Number of protein chains: 2
Amino acid sequence: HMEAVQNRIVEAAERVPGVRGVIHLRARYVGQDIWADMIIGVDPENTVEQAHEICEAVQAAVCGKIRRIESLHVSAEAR
Amino acid sequence: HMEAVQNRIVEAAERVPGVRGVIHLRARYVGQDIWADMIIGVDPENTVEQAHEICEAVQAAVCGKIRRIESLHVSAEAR
């Protein structure tokens, strides 16, 4: 039930330009809502500002596809 | 007592090349040891890899100056 949602989250993140994998995804229910935290991989040669833009793009992409999510935080690490 | 340690932490971080402020510092005692978490500001045009190197440098600088610290995590955001 949750694994199906986790899979949809990872797939949505991986379709955003600049994502080099999902390093980490924590997702849990608060009532019927999902609260999640994730770390994406990015090109180490991207700027801090570009990494920020990719994170934002993932947040928007994931939240737009998975409507039960009411909190999502995305950070980036080199990969 | 803790504020004096927090001040030493911020000052140690600010002396590392590439640090553009301390955005966030949480520090608490676990017994006599300090466990801390901090966010530094960095140039948005630095690479992800450079930001990583600055974080490492801050970790080493802070831990070397403040000997009671037994856990320190450092991350970076644009500023």
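Start at 1 and count along the chain as shown; that gives each residue its number.
Technique stated in the header: X-ray crystallography, 1.9 Å.
Cβ coordinates come from backbone N, Cα and C, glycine included.
Listed in Swiss-Prot for this protein:
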- B:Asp37, B:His73: Fe cation 1 binding site (BINDING)
- B:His52: Fe cation 2 binding site (BINDING)
- B:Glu77: Fe cation 3 binding site (BINDING)
- B:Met38 to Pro (Swiss-Prot position 250): Severely impaired magnetic response, cells make very few, small magnetite particles, less MamB and MamM protein accumulate. CTD no longer dimerizes, CTD has cannot fold properly and is unstable (MUTAGEN)
- B:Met38 to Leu (Swiss-Prot position 250): CTD behaves like wild-type (MUTAGEN)
- B:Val48 to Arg (Swiss-Prot position 260): Loss of magnetic response, still stabilizes MamB, CTD dimerizes, binds cations, dimer interface is tighter and twisted (MUTAGEN)
- B:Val48 to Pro (Swiss-Prot position 260): CTD dimerizes, binds fewer cations. Loss of magnetic response, still stabilizes MamB (MUTAGEN)
- B:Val48 to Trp (Swiss-Prot position 260): Significantly reduced magnetic response, many fewer, much smaller magnetite crystals formed, still stabilizes MamB, CTD dimerizes, binds fewer cations (MUTAGEN)
- B:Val48 to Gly (Swiss-Prot position 260): Nearly wild-type magnetic response (MUTAGEN)
- B:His73 to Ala (Swiss-Prot position 285): Wild-type magnetic response, no change in magnetite crystal size, number or shape (MUTAGEN)
- B:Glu77 to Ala (Swiss-Prot position 289): Nearly wild-type magnetic response, fewer magnetite crystals of normal size and shape (MUTAGEN)
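Here the recorded positions are B:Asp37, B:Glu77, and the one whose Cβ sees the fewest other Cβ atoms within 10 Å is B:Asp37. Those recorded positions from B:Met38, B:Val48, B:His52, B:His73 lying by chain A, with Cβ under 8 Å from one of its Cβ atoms, are B:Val48, B:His52. Listed in sequence order, the same-chain residues six or more apart from B:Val48 (mutagenesis position) with CB atoms under 8 A from its CB number zero; the list is none.
Cβ neighbours of B:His52 (Fe cation 2 binding site) (same chain, under 8 Å, six or more residues apart in sequence): B:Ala76. Rounded to the nearest whole angstrom, the C-alpha distance between B:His73 (mutagenesis position) and B:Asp37 (Fe cation 1 binding site) is 5. All protein chains shown were included, and the count of other CB atoms within 10 Å of the CB of B:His73 (mutagenesis position) stands at 12.
Listed in sequence order, B:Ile9, B:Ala13, B:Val22, B:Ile23, B:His24, B:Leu25, B:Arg26, B:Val58, B:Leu72, B:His73, B:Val74, B:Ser75 are the same-chain residues six or more apart from B:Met38 (mutagenesis position) with CB atoms under 8 A from its CB. Reduced to three states, the DSSP call for B:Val48 (mutagenesis position) is helix.
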